[PDB]
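Down below is the structure, laid out as structure tokens.
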Amino acid sequence: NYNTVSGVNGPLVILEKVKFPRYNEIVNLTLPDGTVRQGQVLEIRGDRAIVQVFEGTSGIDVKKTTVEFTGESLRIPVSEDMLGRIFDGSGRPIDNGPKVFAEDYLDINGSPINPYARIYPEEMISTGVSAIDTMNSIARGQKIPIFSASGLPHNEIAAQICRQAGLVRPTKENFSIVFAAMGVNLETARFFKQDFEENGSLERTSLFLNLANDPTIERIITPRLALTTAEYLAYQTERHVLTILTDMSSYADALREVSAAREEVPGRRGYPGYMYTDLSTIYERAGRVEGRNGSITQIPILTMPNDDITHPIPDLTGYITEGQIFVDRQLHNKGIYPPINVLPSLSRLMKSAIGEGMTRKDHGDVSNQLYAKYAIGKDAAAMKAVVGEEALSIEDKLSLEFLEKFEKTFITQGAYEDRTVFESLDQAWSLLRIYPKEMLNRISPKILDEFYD
Amino acid sequence: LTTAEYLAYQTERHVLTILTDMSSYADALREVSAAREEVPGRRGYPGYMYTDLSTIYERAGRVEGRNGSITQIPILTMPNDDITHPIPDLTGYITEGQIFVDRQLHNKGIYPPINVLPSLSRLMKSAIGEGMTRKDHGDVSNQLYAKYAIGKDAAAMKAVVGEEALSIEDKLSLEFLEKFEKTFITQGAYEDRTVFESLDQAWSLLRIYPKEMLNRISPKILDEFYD
Amino acid sequence: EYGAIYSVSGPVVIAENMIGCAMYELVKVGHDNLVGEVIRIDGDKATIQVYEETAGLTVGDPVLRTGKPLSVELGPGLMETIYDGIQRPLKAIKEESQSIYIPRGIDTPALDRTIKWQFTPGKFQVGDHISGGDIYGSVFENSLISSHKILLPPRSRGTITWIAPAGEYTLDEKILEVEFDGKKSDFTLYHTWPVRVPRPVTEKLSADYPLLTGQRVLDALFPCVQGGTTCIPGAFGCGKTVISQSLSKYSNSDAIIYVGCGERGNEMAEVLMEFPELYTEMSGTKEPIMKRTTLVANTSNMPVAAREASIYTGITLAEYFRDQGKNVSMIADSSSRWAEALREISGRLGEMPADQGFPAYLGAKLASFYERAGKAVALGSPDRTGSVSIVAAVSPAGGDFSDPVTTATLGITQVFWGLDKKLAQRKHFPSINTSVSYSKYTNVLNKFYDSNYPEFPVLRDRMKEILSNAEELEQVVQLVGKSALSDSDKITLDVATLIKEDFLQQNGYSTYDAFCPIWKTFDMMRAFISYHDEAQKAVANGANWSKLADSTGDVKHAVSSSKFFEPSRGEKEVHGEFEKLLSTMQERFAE
């Protein structure tokens, strides 16, 4: 423990009279006011060292401050007692419970899965949504994001997902999830709390909550704690592990904040240059392990700035994670049930859960055909809105009514109402039945003869 | 600024401030800011320019308990004939109202080219009325401005379908626009006309339209003014 | 250790022997002891940024550092006192210095130490266990509100030893001597709290308690509960001042904290002159609105640190009033000024900008300022309930929503009520867009309103759907024609046109339309819904539209008069009129 400190500038710290410091090492900072703030090591050069303060350098004396350096890397007290108990972004109990006994002490950084040890995506699941089933399939253990807009029902729709998840999934042992928030709102915190309470999974799930009132470092560290926790659940606990992460936008802006605070050379749109890899840290951790029971299924949620899907946040999100489920502001103001954008939304593996032996052979072709009719309906909607109602072809009006019906009926089911995959396939066959016999060019003869009543 | 300040708080007299070529003072302030060898901001301008103008335009106002008041009306050239200019954007949210210049009116061989659309003043509420300027001021100002605007709309509409399609309010606005442009707009080089001359010329020029042709006029005003 | 300026570059000054001082700490620079703030610190030489004029400060002048950050004084003498961005009285500065200008480097107390107050011990004796927030006494402060509770400051817990209550004392006098684990300690009636740290509370809660705006449209469409958050445009000449003043006077909150960032001289002077002119309407007539409220004013010539962080001080004072167990409200004028000042501060701190000239801490500062509010229970033995309602205005330079201020305002505030200049130019009441108005507090407010059986939500959503159908009808009227529609469409259009006159529009100049009670608005919406429903029912009864419109005119004239005649003590008088509307249905069954 070195009681010597040299400089302080902005939200950072520099100490001297030390040697052999570790990269991203846990360091305890005892201030002059008696305040104990946790911090991580930034860099180490010779007899000089530089570290970053999580709680900030605000209200700290230069020569009156003492620091105890553990020297070990980033360390978290993971255990099996985390289920049912709530934890904060700082790791401290927010549930006002007693001291949690740690089963194992492991780095929150997370370990990249070996390629040969990586197992291919398989099986399937029922999210209770037709769009989370038909249009874009969701594999169990796979990784798919949710791109929403500010003010939109991101928290509510995600709540529908987390609530209907374990209920519907069995139709394809209850499913266990993990809730994670980084620099999130108090209103969204109350909404998520009431959602997790209503689902009754609060006993079977763990929550890591970092409030917006809390520091940015805690928000960035929340994702790591969730990564190690979900990893411990999908490997050590050998149970089905759902990973729910929220407020990625806050962690991104905070990342830009930390990147600028060090005056580092920024990349595109002011974010970090390692952003691809920085996101890939927790992004590529999802998957299945051969021979090891359980899996980590990543269902992240991010908010595009100014409702722009062309934003660098969403672009980097698609560049990191494979596939995404879009929430458009176009359909959110239409008043219909939750607004999924058919074009932008796509699945990582939609070919893994299809075909016979998994669910049915009527799934995939119907997805391609329905997507075709919907897109044709959109282009025909633009053409109809341009020239006129008598200036459009027969296929234009047919696809228009088909897309309108697909939006009013198929797209609109409910949040607390979980539609089974079979109901999705039936309602889809009935929606496609609205179209003519020569309408679907993406469908096979057998399925066409079979689906028509 | 200190000179105007000395004639207000101390000498207690009515003062008026005028700044010319604020663009040159902005480039000068740019060289002066670069004198600190700092990396310049957007388009080669200091980021503290908001505060730089904030210590400038804040030299105008009326003082409580002091008879002497200081008023300031600066002048600035918009870069490359663009209102997106940092100068215009800085003085925009800061200063109250803005007096622009129409390049069309200056290049048509006419008098002072202040575009009637763009011309505005926030203190216009306190500078007119009975006891201030005139009771015929605000209403007739709005009526003449509406006449010029609707006259421009009619100028474009008549440039479309022709003059055979000219409607009542359309032709009325045509004459009103032609007149307001070649007369009301015309002031002079050294020429200064009294406010009374302005109200009289306004009522007289707006007299070309009938009494019901102006919906911008009040009944009391119309009965106590038109003669 | 006393600091000494060894370098001066522009406004920034670096002083050696300042090692004792901390980061982001206030300091007195030069022989004049001018107000300044320490930015960085290198060894024994700290780099400080003076918010005041750097002229006159030379080398060899000892610089004394406060050793701590920027703070403010909460307690008695604070109310009915104007303050600046630096939290300093302008009236007392003009009264004392007797000058028309404010000197750089001058210093005066925020709270008056020359004001003697009569205090009395309420619920605190010697030997009783108390903590931060626990009431140590009661002293009458304002002429409007009840005696201000003086409580033992935060981070102080022990057994009381020497009580100076009851008695008459100033704000510089210690009103208590507390014995803690650290033995003998001194406590006063006045306290000092950091401007960057929000006031501490016992437990956090969600605000289900609705705040009365006094305006009909404000309470109906986009209602802001006490503790809730509301946003609007900062456009000048858009009539924001009228809505703001009407909101502050008719507020259901106990106190109001007004914090400006920066603006033109005419606006700040107009507000400064028109502030004290308001009178109370509680106990017949108490004091002025300036007495039970706090004002912090900073012009454009004021420092940028006194702008972006002024909202922090105002929110600190508002939360301090919320720490006393009273529902309050925080009003912020021209937040875009505090944002641009935060941009200039971003240029002054060397922090790399993010987008459109915004700083790096943009989202963090906005979220921190928006999350400090809300309804909660303050700490201490007192266990009093309180609230702080945040209300902000954003005035972007280009007006674009792509600006940081706009996206942050729309994102942070859960309720957004837009003010369109054209809507005020439509010769109508207070300007609000019927299409773009939205609030996220609708669910909780509706569920909470079901307790008092005051249910707007049904009639609110119904009138919303009517306004939407009328919007489609308006879109169709400019497409085909106004004479080609059906009876239902005509009834909806007429109901929409009627709703924009006698229902939505409420003049603050009148007696009964200045503040419309909950019963007044509820009865107005109920009578309107009764008329529309009676018309819709009469449409299916076989009555002609013209004959109905002619015969039911009396019901419309009677319903239009429910906005006047003062006091709502006789709401039942309106109910009879509603029955008369039903009688129109009986009149529709004849002709």
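All chain C residue numbers match Swiss-Prot; in order, they span 24-283, 738-1068.
Note that Cβ sites are derived from N, Cα and C of the backbone, with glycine treated the same way.
Among the features that Swiss-Prot reports, ATP binding site is placed at C:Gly257, C:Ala258, C:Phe259, C:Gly260, C:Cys261, C:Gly262, C:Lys263, C:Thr264. C:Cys261 (ATP binding site) is surrounded by 22 other CB atoms, counting those within 10 A of its CB over all protein chains shown.
In the three-state DSSP scheme, C:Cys738 (mutagenesis position) falls into the coil class. Quoted from Swiss-Prot, the note attached to the mutagenesis of C:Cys738 to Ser states: Reduces splicing reaction speed. Inhibits splicing; when associated with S-284; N-362 and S-737 in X10SSS VDE.
Using a Cβ-Cβ cut-off of under 8 Å to chain B, the binding-site residues C:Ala258, C:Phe259, C:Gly260, C:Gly262 reduce to C:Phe259, C:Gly260.
For C:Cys738 (mutagenesis position), the nearest neighbour among the listed binding-site residues (C:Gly257, C:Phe259, C:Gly260, C:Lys263, C:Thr264), judged by C-alpha distance, is C:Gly257. Same-chain residues with CB within 8 A of the center of the C:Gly257, C:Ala258, C:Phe259, C:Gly260, C:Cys261, C:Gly262, C:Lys263, C:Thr264 CB atoms, the ATP site residues themselves not counted, are C:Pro256, C:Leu896. Counted within 10 Å of its Cβ, the other Cβ atoms near C:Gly257 (ATP binding site) come to 24, all protein chains included.
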